[PDB]
Amino acid sequence: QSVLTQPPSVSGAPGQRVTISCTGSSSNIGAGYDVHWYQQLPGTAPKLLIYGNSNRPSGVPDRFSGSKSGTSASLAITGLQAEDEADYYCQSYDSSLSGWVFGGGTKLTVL
Amino acid sequence: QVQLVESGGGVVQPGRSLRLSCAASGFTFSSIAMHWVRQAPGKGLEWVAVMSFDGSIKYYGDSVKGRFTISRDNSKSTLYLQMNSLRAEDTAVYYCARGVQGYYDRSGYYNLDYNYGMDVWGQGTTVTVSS
Amino acid sequence: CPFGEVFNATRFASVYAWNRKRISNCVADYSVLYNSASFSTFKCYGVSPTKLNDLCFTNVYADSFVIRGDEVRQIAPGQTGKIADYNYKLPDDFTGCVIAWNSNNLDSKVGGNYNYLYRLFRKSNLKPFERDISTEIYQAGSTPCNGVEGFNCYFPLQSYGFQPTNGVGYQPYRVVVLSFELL
Ligand SMILES: *[C@@H]1O[C@H](CO)[C@@H](O[C@@H]2O[C@H](CO)[C@@H](O)[C@H](O)[C@H]2NC(C)=O)[C@H](O)[C@H]1NC(C)=O
């Protein structure tokens, strides 16, 4: 369906560290473009969370960090609490289709 | 102060057309690119279209290749998207998201920027295609 | 002619105290700028290269600092964060030509160099084109004391860490940003 492949649902206990993987092909992510990350609270509009594979905009706290290791990037939440039960879409840019791609969405919940 | 409000959703038979609206305020609309993204109800996000700084560079996705048409206007700060020959798989909540700005490289040709995300997203209206 | 020393320089200052160097009443070429593929990013936002051979050399500025590789993406207009809110805020206007290029062998040795500093805590985030060298404690918690650095009272600067065994997004990129003005 979607161009980027990521796990559809992963979760964990509060206070621990969860890795939301986001792997893609060598045509879009591995070609030299930068991943990004969004956070869609249930029923509302998403917001930007991480752009340029490591940054964070004005307002999002220090807990949401990420990386870009070769051809497969990953978001990392440290010290997760009950107020983050939303979805987390990773996106990139593709050179073949000449259009933006998105991810399958990860259902992260608290136990 | 910065927000993108939309209107224009409805119930359309498969085959006739509809115009989508996306108002803009709180920032400078006359220099930043604009992106359209859609969300199928239940499924993930998908990309639709982008319009450049002046209005000379446009791109579309995979499912809308040719049968859509995007156009904006810097005067009243309003972004439009014209559709024709609709199908039953386009029933989705349509967002308009603010893009980044744009650059001229050494060669000197404007290039839409690719490495940036879509910073602030609109509220997003839903369209409904059914029989 | 004038900026043969701002690219080949062996000493670039850190980001929180850069060096705004102006050039005035002397000819410029800008052919040294383009037609060279050694640079990583050569983004220019308002004006176009191979066209700016007009009467613009009335105090052309050239800022210069050093940041990690994937924070060149915050030296765009807008694009808030933590290296553009508190260190170098570009306006939502004509930034001239943001220029960056990889440097792993010049500003980073085998011993894990951390000589470059960047701010982490500052209330009332920066205006466009403003520098903050005031090294004072943050004092975001309790009553204002004389500075004890104990708890909820942080040092305003922090080092980077520039080992040559890091990836792409943790290596120092020597960013130089042109700027232009008229009278
Ligand atoms: C000093 O940096 C400048 C670029 O800022 C370079 O000097 C010239 O670069 C152009 C290509 O950009 C070459 O065609 C010229 O031959 C260079 N000048 C000289 C005198 O060689 C270069 O990277 C650095 N200078 C030197 C001498 O290496």
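Residue numbering for chain C follows Swiss-Prot; the residues present correspond to positions 336-518, in that order.
A Cβ is built for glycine as well, from the same backbone N, Cα and C atoms used for every other residue.
Secondary structure from DSSP puts C:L452 (mutagenesis position) in a beta strand. Under its mutagenesis annotations, Swiss-Prot gives C:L452 to R the following note: Increased resistance to neutralizing antibodies. Decreases HLA binding to NF9 epitope. Increased binding affinity to human ACE2.
Under DSSP, C:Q493 (mutagenesis position) is assigned to a strand (E or B) in the three-state scheme. For the published mutagenesis C:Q493 to N, Swiss-Prot gives the following note: Reduced host ACE2-binding affinity in vitro.
Quoted from Swiss-Prot, the note on mutagenesis experiment C:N501 to Y is: Increased binding affinity to human ACE2. According to DSSP, C:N501 (mutagenesis position) sits in a coil region rather than a helix or strand. C:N501 (mutagenesis position) is surrounded by 16 other CB atoms, counting those within 10 A of its CB over all protein chains shown.
One natural variant catalogued in Swiss-Prot, C:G339 to H, is accompanied by this note: In strain: Omicron/BA.2.75, Omicron/XBB.1.5, Omicron/EG.5.1. Within 10 Å of the Cβ of C:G339 (variant position) there are 10 other Cβ atoms, across all protein chains.
In the three-state DSSP scheme, C:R346 (variant position) falls into the coil class. Among the natural variants in Swiss-Prot is C:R346 to T, noted as: In strain: Omicron/BQ.1.1, Omicron/XBB.1.5, Omicron/EG.5.1.
What Swiss-Prot notes for the natural variant C:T376 to A is this: In strain: Omicron/BA.2, Omicron/BA.2.12.1, Omicron/BA.4, Omicron/BA.5, Omicron/BQ.1.1, Omicron/XBB.1.5, Omicron/EG.5.1. In the three-state DSSP assignment, the secondary structure recorded for C:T376 (variant position) is strand. Just so you know, the Cβ of C:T376 (variant position) picks up 18 other Cβ atoms within 10 Å once every protein chain is counted.
For the natural variant C:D405 to N, Swiss-Prot gives this note: In strain: Omicron/BA.2, Omicron/BA.2.12.1, Omicron/BA.2.75, Omicron/BA.4, Omicron/BA.5, Omicron/BQ.1.1, Omicron/XBB.1.5, Omicron/EG.5.1; complete loss of interaction with host integrins. The structure shown keeps the original residue. In the three-state DSSP assignment, the secondary structure recorded for C:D405 (variant position) is helix.
For C:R408 (variant position), the Cβ neighbour count at a 10 Å cut-off comes to 25, with all displayed protein chains included. Where Swiss-Prot documents C:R408 to S as a natural variant, the accompanying text is: In strain: Omicron/BA.2, Omicron/BA.2.12.1, Omicron/BA.2.75, Omicron/BA.4, Omicron/BA.5, Omicron/BQ.1.1, Omicron/XBB.1.5, Omicron/EG.5.1.
In the three-state DSSP scheme, C:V445 (variant position) is classed as coil. Long-range Cβ neighbours of C:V445 (variant position) (same chain, at least 6 residues apart, Cβ-Cβ under 8 Å): C:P499. The annotation that Swiss-Prot gives for the naturally occurring variant C:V445 to P reads: In strain: Omicron/XBB.1.5, Omicron/EG.5.1.
According to Swiss-Prot, the natural variant C:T478 to K carries the following note: In strain: Delta/B.1.617.2, Omicron/BA.1, Omicron/BA.2, Omicron/BA.2.12.1, Omicron/BA.2.75, Omicron/BA.4, Omicron/BA.5, Omicron/BQ.1.1, Omicron/XBB.1.5, Omicron/EG.5.1. Non-local neighbourhood of C:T478 (variant position): empty, since no residue in the same chain at least six residues away has a C-beta under 8 Å from its C-beta.
Here the residue is the original one, but Swiss-Prot notes a natural variant at this spot, C:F490 to S: In strain: Lambda/C.37, Omicron/BQ.1.1, Omicron/XBB.1.5, Omicron/EG.5.1. Of all Cβ atoms in the shown protein chains, 12 besides its own fall within 10 Å of the Cβ of C:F490 (variant position).
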One should report the C-alpha separation between C:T376 (variant position) and C:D405 (variant position), rounded to whole angstrom, as 11
Close to C:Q493 (mutagenesis position), taking Cα pairs within 10 Å and only the recorded positions C:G339, C:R346, C:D405, C:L452, are C:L452
Cα-Cα, C:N501 (mutagenesis position) versus C:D405 (variant position), nearest Å, comes out at 13
Cβ within less than 8 Å of chain A, restricted to variant positions C:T376, C:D405, C:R408, yields C:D405, C:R408
